[PDB]
Amino acid sequence: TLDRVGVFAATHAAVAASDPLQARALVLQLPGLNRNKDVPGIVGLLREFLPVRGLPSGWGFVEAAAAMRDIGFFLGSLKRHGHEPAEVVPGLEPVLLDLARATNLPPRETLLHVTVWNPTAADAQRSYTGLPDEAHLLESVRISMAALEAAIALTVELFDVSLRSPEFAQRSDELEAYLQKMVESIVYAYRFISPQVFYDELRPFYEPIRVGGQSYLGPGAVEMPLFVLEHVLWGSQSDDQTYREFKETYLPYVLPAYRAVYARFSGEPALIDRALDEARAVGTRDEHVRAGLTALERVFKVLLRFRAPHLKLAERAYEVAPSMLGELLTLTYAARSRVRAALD
Ligand code: HEM
Ligand SMILES: N[C@@H](Cc1c[nH]c2c(Cl)cccc12)C(=O)O
C-alpha cells in the first residue's frame, strides 16, 4: 500500500546486516558495563574491535557506516559517564575521521546508525542501556523513517507538478499517507516509552562530543530529515532566524542527498508559495485548483498530528523542553492557515 518504502528499508537493511568488525557479541556486552559505570571496562571493550592500523581498503559506505554504528555506541556511552571518548581512547579519533570520510557524515554515531542501520534481532541489536524503553525508542523511529524518505522524494516531485493538474491532489493525498507514519511513531512512543526512563536513563547518553576541534551532537530523532522535507514544502523562504539556524544545525547529520536537496531549494520559493501564487492567478473555481489545495491542507493536517502530540510528549519527559518545538509548531499552524485562507 505504501510501496515506495521497500527500497529505502532494503538499503537500511544492507547496513543493519553488516558486521565488518565482527563486533556483534562484543557490543552486546556494553549495556552491562554502562549499568556498572565501568569506564575502563568500556574502553577495554572498544579496544577489542577498534581498528588500530586503518580501515580495510575493500570497504565501501555500507561497511564504514556499520563500523561507525558499532564504535558509535561507545561514544555516547563514554560521554554519558563524563569523558570525551577522543581523550580516553588511543587511536580512536583518526579512525572516526576516516569513517566520516568514507560515509560523508559526522565522525560519530547519528540516529541512522542507532535505528535503521542497527539490526533488529535480540541477539544482534546494539543499544546503550539494553532497556525496554530504549528498544521501544529505536522502534518508534523504524516505524516512520523509510516512509519519511519516500515522503521527501514525493515532495520534490510534487514541487514541479502544476496545481491545475489532477496529479496535484493525487500526489498530495499520497504524500499525506506516507507522513501518517510520523503520527504512528508518536502514538507508539506515547504508549510504550516511559518519559521518566527516557529523561533519567536514556537522554544522558545523547550528549555532544568533541572530534576534530568541533562539537558533534548525539543521536536524536531531531536528526530525521523531516526538516528538509518541510524546507521544500513550506520553509525554504522563511525569514525566521531561529528556524533557519535550527535547520542549518542538523543539516550535517542527514544523508548527503538531503543536504543536496536542501541546498537546491534554499534559493527558490517553497512548494506552498508557488502553489498559492498559482491558485490566486488561476482562480479557485477551477476544480483541480480546489482539490489541489484541499489535499495540500491535509498534508499540513498530518504534520500537525505529529508535531502537536510530540510537543506534549517532550514536555511530559522534561517535566521529569527546548522552546524551538513550540516555535516550529506555531510556524506550521501559520502555513496551514495560509492554505486554509486560499479556500475560505
Ligand atoms: C519521550 C520521547 C521523546 C522526547 C522526550 C522528545 C523530545 C524532543 C525534543 C526536546 C526536541 C527538541 C530538539 C532537541 O533535542 O534539542 C525534539 C525534536 C524532534 N523530535 Fe522528538 N522526542 C521524543 C520522541 C520522538 C519520536 C518518537 C519522534 C519520531 C519518530 C521524534 C521526532 C522529532 C523530530 C522530527 C524533531 C524536530 C522538531 C520537529 O520536527 O518538530 N521525537 N524532540
Ligand atoms: N526526538 C528527541 C528524543 C530522542 C533522543 N534520542 C532519540 C532516539 Cl536515539 C530515537 C528517537 C527519539 C530520540 C531528540 O531528538 O532528542
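Here chain A follows Swiss-Prot, giving residues 4-323, 336-359 in order.
Every residue gets a Cβ built from N, Cα and C, even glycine.
According to Swiss-Prot:
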type    : residues      : note
BINDING : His313        : heme binding site
MUTAGEN : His313 to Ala : Loss of synthase activity
MUTAGEN : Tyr321 to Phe : Loss of synthase activity
Distance in Å, whole number, Cα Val323 to Cα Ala336 over 12 unmodelled residues, equals 10
Listed in sequence order, the residues of the same chain lying six or more positions from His313 (mutagenesis position) whose CB sits under 8 Å from its CB are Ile189, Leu340
Counting every protein chain shown, other Cβ atoms within 10 Å of the Cβ of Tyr321 (mutagenesis position) number 14
